[PDB]
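Notes follow the structure.
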Amino acid sequence: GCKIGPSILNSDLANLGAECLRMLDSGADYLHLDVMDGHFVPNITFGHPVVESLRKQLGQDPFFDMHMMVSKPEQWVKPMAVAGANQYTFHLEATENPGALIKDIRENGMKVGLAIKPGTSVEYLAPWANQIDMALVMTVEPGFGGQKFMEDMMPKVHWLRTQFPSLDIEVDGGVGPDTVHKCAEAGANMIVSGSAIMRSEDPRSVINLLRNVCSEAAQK
Amino acid sequence: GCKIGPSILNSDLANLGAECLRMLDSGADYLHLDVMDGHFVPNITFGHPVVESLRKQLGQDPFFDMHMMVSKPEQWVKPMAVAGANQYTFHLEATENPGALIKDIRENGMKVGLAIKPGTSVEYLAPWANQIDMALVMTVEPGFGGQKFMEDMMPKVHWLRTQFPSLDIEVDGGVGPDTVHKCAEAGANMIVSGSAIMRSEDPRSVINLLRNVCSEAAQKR
Ligand SMILES: O=C(CO)[C@@H](O)[C@H](O)COP(=O)(O)O
Ligand SMILES: O=C(CO)[C@@H](O)[C@H](O)COP(=O)(O)O
Ligand SMILES: [Fe+2]
Ligand SMILES: [Fe+2]
């Protein structure tokens, strides 16, 4: 039950379609699409209009996990749903009312993800863990790709896996073949990887390696 | 002195390099790149990281006109300059001190654009017109492509042309083979056109049509 979702942050953003196509053709389980509004984080990536074009290019079948690093996650729920996103992962730090937002995401037919930044206590998630589909434990400060993996986040992952056996747990930031085992042994089952996968001639082998390390570690 | 800059807002954003390349090959004078942060306008497009990738794909020749529909234009000046943008067009309504921002843009080596929304009186643009390279008169409410041209904006263009004869004046929003006449006769010499060029089977001829109409008006003056 371990899935690999490449991030395209450090890809050729002038050719997102081709970049994502290579990922899917290489056996990626899903695509992790980083949406930044220049406000919640100090960078701007793209929003629902790019997602709409991607969905048209990539077809109906691929799974889009939207990492919504935006200050008003309430605003982009319908636009993302209409564009064809499968999962809407908002930041607990950004919402005025998590309960209302979770409901709205579900009314819009999308799965619900909830992300926390490194400095955010994992216990902030407790009241919500039973209402969401996936918790995203950031392992770098959000805003940029290619940052250093924060191993000190692993106790958050372990705590979530122990307290909520059924919850999908995603890690995001500096995850690659060097750090994936740490994530898997802590309890993560959804693995975002960007820079580590993006340069490869044979992304399929790297993706398979991440997935296999993660699955065998989970089998324990 | 008339120039046509297609907008790629309603293009295939998953294939943005390809869309820009074919605009350039079709004779575009420049590329007009719409940057929206979801705050200044209710939509999000892309920012400096996409510009960087485009500059790498297109090379150093093409001119990028950055339409900065962002609420903190001060924040993105350096990042856009580093990404390879040529001109930074910010909104008058998006800053408390346009004078300081204008200075910072030039210090970062870029050309300076200054834009006003339809609801914003052209009078407020005037104090800065002698300090900028290009004034942008919006002819639709910013945030979305394919909207209807607001011909009621033409007196803004005409007034700027009269008061600032050497100023480059851009119009943006619903400009096409029909409405370009109004823009040209009013005094605009820089034409942004999105849906009219992008959804055309013959972008070259559309671009030629827009430039020719504008030149004819430019000559008459
Ligand atoms: O959300 C983010 C950054 O804000 C992550 O998705 C990064 O894009 C992960 O990329 P690498 O750290 O694997 O390069
Ligand atoms: O800045 C904008 C919209 O905010 C323009 O650049 C749009 O791209 C309008 O293009 P048209 O499709 O109306 O020509
Ligand atoms: Fe992410
Ligand atoms: Fe524009």
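Residue numbering for chain B follows Swiss-Prot, covering 4-224 in order.
If you're wondering, the header gives X-ray crystallography, 1.9 Å.
The backbone N, Cα and C atoms fix where each Cβ goes, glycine too.
Counting only residues at least six positions away in the same chain, the Cβ atoms of B:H35, B:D37, B:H70, B:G148, B:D175, B:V195, B:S196, B:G197, B:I200, B:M201 sit under 8 Å from the Cβ of B:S10 (mutagenesis position). DSSP gives B:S10 (mutagenesis position) a strand state. One mutagenesis experiment catalogued in Swiss-Prot, B:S10 to A, is accompanied by this note: Nearly abolishes enzyme activity.
Under the heading substrate binding site, Swiss-Prot lists B:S10, B:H70, B:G146, B:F147, B:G148, B:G149, B:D175, B:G176, B:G177, B:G197, B:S198, citing experimental evidence as support. B:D175 (mutagenesis position) has a Cβ environment of 26 other Cβ atoms inside 10 Å.
Annotation of the mutagenesis experiment B:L12 to A in Swiss-Prot: Reduces enzyme activity by half. The Cβ of B:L12 (mutagenesis position) lies under 8 Å from the Cβ of B:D37, B:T48, B:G148, B:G197, each on the same chain and at least six residues away in sequence.
Secondary structure from DSSP puts B:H35 (mutagenesis position) in a beta strand. B:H35 to A appears in Swiss-Prot as a published mutagenesis result, with the remark: Alters protein structure. Nearly abolishes enzyme activity.
The divalent metal cation binding site annotation in Swiss-Prot covers B:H35, B:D37, B:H70, B:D175 and rests on experimental evidence.
Looking at Swiss-Prot, the entry for mutagenesis of B:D37 to A says: Alters protein structure. Nearly abolishes enzyme activity. For B:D37 (mutagenesis position), the Cβ neighbour count at a 10 Å cut-off comes to 25, with all displayed protein chains included.
Sequence annotations record features per position, and here Swiss-Prot assigns active site, proton acceptor to B:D37 based on experimental evidence.
Same-chain residues at least 6 positions away in sequence with a Cβ under 8 Å from that of B:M39 (mutagenesis position) are, in sequence order, B:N46, B:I47, B:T48, B:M72, B:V73, B:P145, B:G146. Listed in Swiss-Prot as a mutagenesis experiment, B:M39 to A is described as follows: Lowers enzyme activity by 10%.
In Swiss-Prot, the entry for mutagenesis B:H70 to A states: Alters protein structure. The structure shown retains the original residue. For the recorded site, B:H70 (mutagenesis position), the DSSP three-state label reads strand.
For the published mutagenesis B:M72 to A, Swiss-Prot gives the following note: Reduces enzyme activity by half. Using a 10 Å radius centred on the Cβ of B:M72 (mutagenesis position) and all shown protein chains, the other Cβ atoms total 26.
Quoted from Swiss-Prot, the note on mutagenesis experiment B:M141 to A is: No effect on enzyme activity. Its own atom aside, the Cβ of B:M141 (mutagenesis position) has 24 Cβ atoms within 10 angstroms in the protein chains shown.
Secondary structure at B:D175 (mutagenesis position), taken from DSSP and collapsed to helix, strand or coil, is strand. According to Swiss-Prot, the experimentally introduced change B:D175 to A is described as follows: Alters protein structure.
Taken from Swiss-Prot, the feature active site, proton donor applies to B:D175.
Between the alpha carbons (Cα) of B:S198 (substrate binding site) and B:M141 (mutagenesis position) lies a span of roughly 15 Å. In this structure, B:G146 (substrate binding site) belongs to neither helix nor strand by DSSP; it is coil. Contact annotation for recorded positions (B:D37, B:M39, B:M141, B:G146, B:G177) versus ligand 2: B:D37, B:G146, B:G177, each with CB under 6 Å from a ligand atom.
Between B:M141 (mutagenesis position) and B:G177 (substrate binding site), the C-alpha separation comes to 10 Å. Within the same chain, residues at least six positions away from B:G177 (substrate binding site) with a Cβ under 8 Å of its Cβ are B:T142, B:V143, B:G149, B:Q150, B:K151, B:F152, B:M153. The secondary structure of B:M141 (mutagenesis position), as reduced to three states from DSSP, is extended strand.
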